[PDB]
Amino acid sequence: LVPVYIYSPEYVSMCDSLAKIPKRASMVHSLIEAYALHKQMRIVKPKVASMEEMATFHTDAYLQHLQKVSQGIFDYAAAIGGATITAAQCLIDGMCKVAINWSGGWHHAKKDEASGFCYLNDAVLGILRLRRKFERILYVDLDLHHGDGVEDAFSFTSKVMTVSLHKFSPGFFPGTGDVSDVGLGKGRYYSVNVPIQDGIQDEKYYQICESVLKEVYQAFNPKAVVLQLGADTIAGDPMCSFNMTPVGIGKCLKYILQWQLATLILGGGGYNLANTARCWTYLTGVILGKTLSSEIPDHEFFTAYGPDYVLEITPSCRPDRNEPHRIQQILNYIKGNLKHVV
Ligand SMILES: N[C@H](Cc1ccc(Cl)cc1Cl)C(=O)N1Cc2ccccc2C1
Ligand SMILES: [K+]
Ligand SMILES: [K+]
Ligand SMILES: [Zn+2]
């Protein structure tokens, strides 16, 4: 029951050519490899998503339209979606308790519309596969942006709960995800949104996070978990909003791991290439429970980590815009919503 690591050379080489994240996949992979972490996980080759497999969420019209424009993104969408289905497949066959796909987590993609640079929602696809064996699924999103695509996917049902800790502020994409957003139908109060401001740091973040995941856990009682960990909340990132480091995110990760539920792990945003590699390696270490060394081990992209070549990331000098009073308002409101969840 060792963690499954969704990798093949062809999967990495492909993701390598994605837009604003060039070669990121191989940076992540080879840095992980450079910490000998691969040697501790079951390597599983990602299987390409079939047409029907994607159409489990996206319309045939959009899926066909995606072929046309990518005349390409469609093969991108097909690879990544398949990778996440594959990881979710491994969890259901029970060959692992943890399955990793760092190239997944494209949370903005809608049923028949692309947005937020997401042309296929692999998170949704994986949540659907898991449903084959797991009754209730908890989707937890810690990316910098609201996970509206995954939220929409399931917003009407109570069998899948989404919880999203994101930056919520005017002008900021997607402009949704206030605490007042709780879903609809039988699935009302089964969407959870945690609006957060700029400059927030590891400690305050993990307190807010743990606080909510404890309530949601008792209230929902999941059999599976899907965790998007977009690195675009880490200090130094071009998004320039939160003030987080991997230590804080790993604390949220480790907390969740305690549950020992089947857990599909996904990546996400993160336009700071070396920082994003630093983060998911650290986290991949957290999953393995093996503390890594502060010194980046020489490997193909060693120079990308200069000048100091360490794994730890430093917070920038900026204000924490989150007032303790507003945070408790947000939480108490969330706590109100959870009185309805059973
Ligand atoms: N998380 C979103 C979408 C995303 C982008 C790149 C990668 Cl590698 C993964 C994901 Cl899942 C995001 O980072 N956005 C940045 C941005 C800037 C302006 C408007 C929308 C978005 C979405
Ligand atoms: K989020
Ligand atoms: K829901
Ligand atoms: Zn993002």
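By the numbers in Swiss-Prot, the shown part of chain A spans 14-84, 107-377.
Method of determination (from the header): X-ray crystallography, 2.7 Å.
Just so you know, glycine gets a Cβ as well, placed from its N, Cα and C.
One mutagenesis experiment named in Swiss-Prot is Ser39 to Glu, and its note says Decreases the deacetylase activity. Among the sequence features in Swiss-Prot, the mutagenesis site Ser39 to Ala is noted as follows: Enhances the deacetylase activity. Quoted from Swiss-Prot, the note attached to the mutagenesis of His143 to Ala states: Loss of catalytic activity. Annotation source Swiss-Prot lists active site, proton acceptor at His143. The divalent metal cation binding site annotation in Swiss-Prot covers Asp178, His180, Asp267. Under its mutagenesis entries, Swiss-Prot includes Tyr306 to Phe with the note: Loss of catalytic activity. Complete loss of catalytic activity; when associated with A-101.
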Excluding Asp178, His180, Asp267, which residues of the same chain place their Cβ within 8 Å of the centroid of the Cβ atoms of the recorded divalent metal cation site? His142, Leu179, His201, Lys202, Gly265, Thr268, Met274, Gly303, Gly304, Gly305
Å between C-alpha atoms of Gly107 and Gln84, the residues bounding 22 unmodelled positions: 6
Count the Cβ atoms, other than its own, that fall within 10 Å of the Cβ of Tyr306 (mutagenesis position), considering every protein chain shown. 15
Entries of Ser39, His143, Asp267, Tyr306 (recorded positions) sitting next to ligand 2, with Cβ under 6 Å as the cut-off: none
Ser39 (mutagenesis position): which of the binding-site residues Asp178, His180, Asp267 is the nearest Cα neighbour? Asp267
Secondary-structure category, per DSSP, in which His180 (divalent metal cation binding site) falls: coil
Could you check which of the binding-site residues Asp178, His180, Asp267 is the closest Cα neighbour of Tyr306 (mutagenesis position)? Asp267
Cβ-Cβ under 8 Å from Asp178 (divalent metal cation binding site), same chain, 6 or more residues apart: which ones? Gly140, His142, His201, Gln263, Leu264, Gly265, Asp267, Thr268, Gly303, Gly304
Reduced DSSP assignment, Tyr306 (mutagenesis position): coil
Which of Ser39, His143, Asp267, all recorded positions, has a Cβ with the fewest other Cβ atoms inside 10 Å: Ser39
